[PDB]
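Peer 1: One structure, pasted below without further comment.
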Amino acid sequence: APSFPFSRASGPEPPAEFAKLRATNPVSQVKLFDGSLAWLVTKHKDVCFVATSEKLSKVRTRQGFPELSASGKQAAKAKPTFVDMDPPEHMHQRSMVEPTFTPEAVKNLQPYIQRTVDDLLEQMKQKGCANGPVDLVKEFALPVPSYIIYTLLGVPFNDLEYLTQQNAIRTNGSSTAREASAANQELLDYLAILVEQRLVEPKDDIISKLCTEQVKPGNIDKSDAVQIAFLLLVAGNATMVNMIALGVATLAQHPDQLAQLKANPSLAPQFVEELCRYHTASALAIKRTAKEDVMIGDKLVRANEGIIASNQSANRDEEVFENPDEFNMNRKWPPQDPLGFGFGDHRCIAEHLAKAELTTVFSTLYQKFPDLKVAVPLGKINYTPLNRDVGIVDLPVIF
Ligand code: HEM
């Protein structure tokens, strides 16, 4: 059994193994870091099955859950939030915060998202490009998602820059285990204080809703409001940062796609849909443990055996998406949907918010900077290490 995670074929490409497994052995076993075996599903149809089956469990404490690293095993002991819950507890907790993430709530959030994006682009314009290229990640890609999520949670405006920097520390590769954990408690400590405030004097934010509707009524504890708040902040922020950078790098790679977008910004939604399929920035999140014997294809997964469904592989499934390795914003979409944000009950709570943020970024970026270009040769872009999810560490740009 080959060890998993697999390494990406190159900077922007998915692991080479998936294409082979899809063709010759769709449901197979891989070897995890601790020597244990898990089943890997690679076909779109099977990933959808794994994400919806009632015979499969998301509980991380269950012996058999496929942890991918030693640290992941230590994180499994902490008190679970809805992300690690099965029905009926899952929707019970997820429904407490989901109202802010609905399609309509996000539609009413558009003027704000647009304003935030405009302001950061304006700052980057004042910052200058005179003494050399700017890092698009620290100056734009990082602040955009952070300020928004922080503001939705309830963080004061003047605290955004410092808090955005700290959250970046947790996921920074050049960060010691020391620095990462001190950043975690810093944020955790701040959220707990914010919870104490909103209980006294609530506001128009996610924390005040939790305090008013769940904490006061005795539905959940104070520390529960803190854990949910923290989950919402750390869950997909790093992924959003990467998606923005990946979008810019992808447009530099295909001048034709860029030309179209510049000519018609209204194509941003189409660009965003293809980007989330093509670049599956979160490919190791759909993991389950069989609660009972289940047959997937010609395999039979026994009770208590772990499963990892690759949505990245599913997004490149020739059987579903024609010319899956070609990046085409003008692609004709099949009835089956891309799995960039998951599938089933655990499908990303922030899917609509994420797409709104990305659509605003890509329908504005090139209108502000029509001559924006990656200053380093494409082959030299500093992508994340091959053994992990696709991303870009820094992106020098001129405009
Ligand atoms: C474009 C960026 C994003 C991508 C590609 C992404 C992707 C994913 C994926 C693949 C899953 C699905 C796992 C499953 O099906 O079980 C997921 C779950 C989740 N995401 Fe994201 N996400 C993004 C942005 C966000 C943001 C901004 C937030 C924060 C508000 C967030 C919060 C969550 C949470 C809380 C879950 C767990 C939902 C549940 O288990 O019910 N994600 N995300």
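Per Swiss-Prot, chain A residues shown: 5-403, in order.
Heads up, header says this was done by X-ray crystallography, 2.0 Å.
Note: Cβ is positioned from N, Cα and C throughout, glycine not excepted.
So Swiss-Prot says this about it:
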type	residues	note
BINDING	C352	heme binding site
MUTAGEN	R64 to E	Impairs interaction with NADH
MUTAGEN	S73 to A	Decreases the NADPH-dependent activity
MUTAGEN	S75 to G	Improves the NADPH-dependent activity
MUTAGEN	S75 to A	Decreases the NADPH-dependent activity
MUTAGEN	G76 to A	Decreases the NADPH-dependent activity
MUTAGEN	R174 to E	Impairs interaction with NADH
MUTAGEN	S286 to V or T	Impairs catalytic activity
MUTAGEN	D393 to V or L	Impairs catalytic activity
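Burial and contacts for the listed features, if you can.
Peer 2: A C-beta separation below 8 Å, combined with a sequence spacing of at least six in one chain, links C352 (heme binding site) to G240, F345, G346, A358.
Every protein chain shown contributes to the tally, and the Cβ of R64 (mutagenesis position) ends up with 20 other Cβ atoms within 10 Å.
A C-beta separation below 8 Å, combined with a sequence spacing of at least six in one chain, links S73 (mutagenesis position) to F37.
The Cβ of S75 (mutagenesis position) has 11 neighbouring Cβ atoms from other residues within 10 Å, across all protein chains displayed.
A helical conformation is recorded for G76 (mutagenesis position) in the three-state DSSP classification.
Sequence-distant contacts of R174 (mutagenesis position), defined by Cβ-Cβ distance under 8 angstroms and a gap of at least six in the same chain, are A184, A187, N188, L191, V238. DSSP assigns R174 (mutagenesis position) to a helix in the three-state reduction.
Other Cβ atoms within 10 Å of the Cβ of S286 (mutagenesis position) number 21 in total over all chains.
A coil conformation is recorded for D393 (mutagenesis position) in the three-state DSSP classification, outside any helix or strand.
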Peer 1: Long-range neighbours only, meaning 6 or more apart in sequence with Cβ under 8 Å: which ones does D393 (mutagenesis position) have?
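Peer 2: In sequence order, the residues whose Cβ lies under 8 Å from that of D393 (mutagenesis position) (at least 6 apart) are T243, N246, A285, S286, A287, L288.
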Peer 1: Taking the recorded positions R64, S73, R174, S286, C352, which residues show a Cβ-atom distance to ligand 1 below 6 Å?
Peer 2: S286, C352
Peer 1: Using Cβ-Cβ distances, find the residues under 8 Å from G76 (mutagenesis position) that belong to the same chain and are at least 6 apart in sequence, listing them in sequence order.
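Peer 2: Same-chain residues close to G76 (mutagenesis position) (Cβ under 8 Å, separated by 6 or more): none.
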Peer 1: Determine, from DSSP, whether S286 (mutagenesis position) sits in helix, strand or coil.
Peer 2: coil
Peer 1: State the Cα to Cα distance, in Å, between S75 (mutagenesis position) and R64 (mutagenesis position), rounded to an integer.
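Peer 2: Pair distance, Cα basis, whole Å: 13 Å.
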